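Asker: Next up is a structure, given as structure tokens.
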Amino acid sequence: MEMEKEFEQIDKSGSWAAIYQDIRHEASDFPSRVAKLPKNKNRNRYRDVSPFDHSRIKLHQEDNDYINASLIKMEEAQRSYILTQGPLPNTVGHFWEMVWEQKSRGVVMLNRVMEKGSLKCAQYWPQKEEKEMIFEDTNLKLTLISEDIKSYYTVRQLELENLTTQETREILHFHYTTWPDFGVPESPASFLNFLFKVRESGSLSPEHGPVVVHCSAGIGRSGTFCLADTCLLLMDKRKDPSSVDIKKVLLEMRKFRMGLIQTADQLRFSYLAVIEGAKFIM
Ligand SMILES: NS(=O)(=O)c1ccc(Cl)s1
């Protein structure tokens, strides 16, 4: 069923809440035993958001390999994403270790450091060229190289140096800065513009490791980003784009990380972004 028609049918009936709860009811449940170990309690921002053991990213150290991050592997679309929480004060060095080990080209950030008067994630990147950051626990150095500030997003060029080997890489930081404190954007136009800027960078392409995507918990806004990207990709690859079922794509993605898409408004916004995205590159 064409999703544009499904959309109008749900909207006229006002059944967004009932669709969303059907997804929650059918979603996968897998063990998260590593996330719940007592040694990892300060590595988790939220007690009810954990990575599944089967899909978690492992850090390459013998001490403690744990980070709140999951590999989402979409077999038919041929895309991979790492979804993670906003870094904590004691996990900033783990975060950049993961970026290094997984060979990511891009970091996608969908939240502000402060929202609703509370801290949603640590200030994990340098704000001035001449004041670099050193993460002593993971032996990495991070330098701001360039800054391009637009109305809806900022793009930063960063230099990450493995102080052990003195190799350096260029990491692109894509920061979406205008998601509202409550609800979802009214129009998906600026979110779709942002997605096509990430695509054009090469950050989503198979010659790099997976893109690292985060918001505060790494399930809501982060979920919307990878659901829209994957749905638009399959609509271009398939002989019938009307065969793309966004609810089935979301349940496939929820096999790899719990809770992706946090509200019925985020589910409706996802339909909108895909509906408009397709209708712009049509
Ligand atoms: N300073 S620059 O030549 O623009 C530069 C680009 C990429 C880096 Cl990493 S450093």
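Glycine is no exception: its Cβ is also placed from the backbone N, Cα and C atoms.
I grabbed these lines from Swiss-Prot:
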type: ACT_SITE; residues: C215; note: active site, phosphocysteine intermediate
type: BINDING; residues: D181, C215, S216, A217, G218, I219, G220, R221, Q262; note: substrate binding site
type: MUTAGEN; residues: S50 to A or D; note: No phosphorylation
type: MUTAGEN; residues: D181 to A; note: Substrate-trapping mutant
type: MUTAGEN; residues: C215 to S; note: Catalytically inactive mutant; abolishes sulfhydration
Asker: To the nearest whole angstrom, state the Cα distance for the pair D181 (mutagenesis position) and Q262 (substrate binding site).
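Answerer: Cα of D181 (mutagenesis position) to Cα of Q262 (substrate binding site) measures 14 Å after rounding.
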Asker: In angstrom units, rounded to an integer, how far apart are the Cα atoms of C215 (mutagenesis position) and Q262 (substrate binding site)?
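Answerer: Taking the Cα atoms only, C215 (mutagenesis position) lies 12 Å from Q262 (substrate binding site).
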Asker: Here the binding-site residues are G218, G220; which one has the lowest number of other Cβ atoms no more than 10 Å from its Cβ?
Answerer: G220
Asker: How many Å lie between the Cα of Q262 (substrate binding site) and the Cα of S50 (mutagenesis position)?
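Answerer: Here the two Cα atoms are 14 Å apart.
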Asker: Per 10 Å Cβ neighbour count, which of the mutagenesis positions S50, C215 ranks highest?
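Answerer: Answer returned by the neighbour count: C215.
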Asker: Comparing the binding-site residues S216, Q262, which residue's C-beta has the most other C-beta atoms within 10 angstroms in this structure?
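Answerer: Checking each of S216, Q262, the winner is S216.
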Asker: Report the largest Cα to Cα distance, in Å and rounded to a whole number, among the residues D181, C215, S216, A217, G218, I219, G220, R221, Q262 that the record lists as binding substrate.
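Answerer: Max Cα-Cα spread across the substrate binders: 16 Å.
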Asker: Using C-alpha atoms, which one of the binding-site residues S216, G218, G220 comes nearest to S50 (mutagenesis position)?
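Answerer: Spatially nearest to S50 (mutagenesis position) by Cα position is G218.
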Asker: Tally every other Cβ atom lying within 10 Å of the Cβ atom of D181 (mutagenesis position).
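Answerer: For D181 (mutagenesis position), the count of other Cβ atoms within 10 Å is 9.
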Asker: For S216 (substrate binding site), which of the three DSSP-derived states applies: helix, strand, or coil?
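Answerer: Assignment for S216 (substrate binding site) reads coil.
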Asker: For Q262 (substrate binding site), just give me the three-state DSSP call.
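Answerer: In three-state terms, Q262 (substrate binding site) counts as coil.
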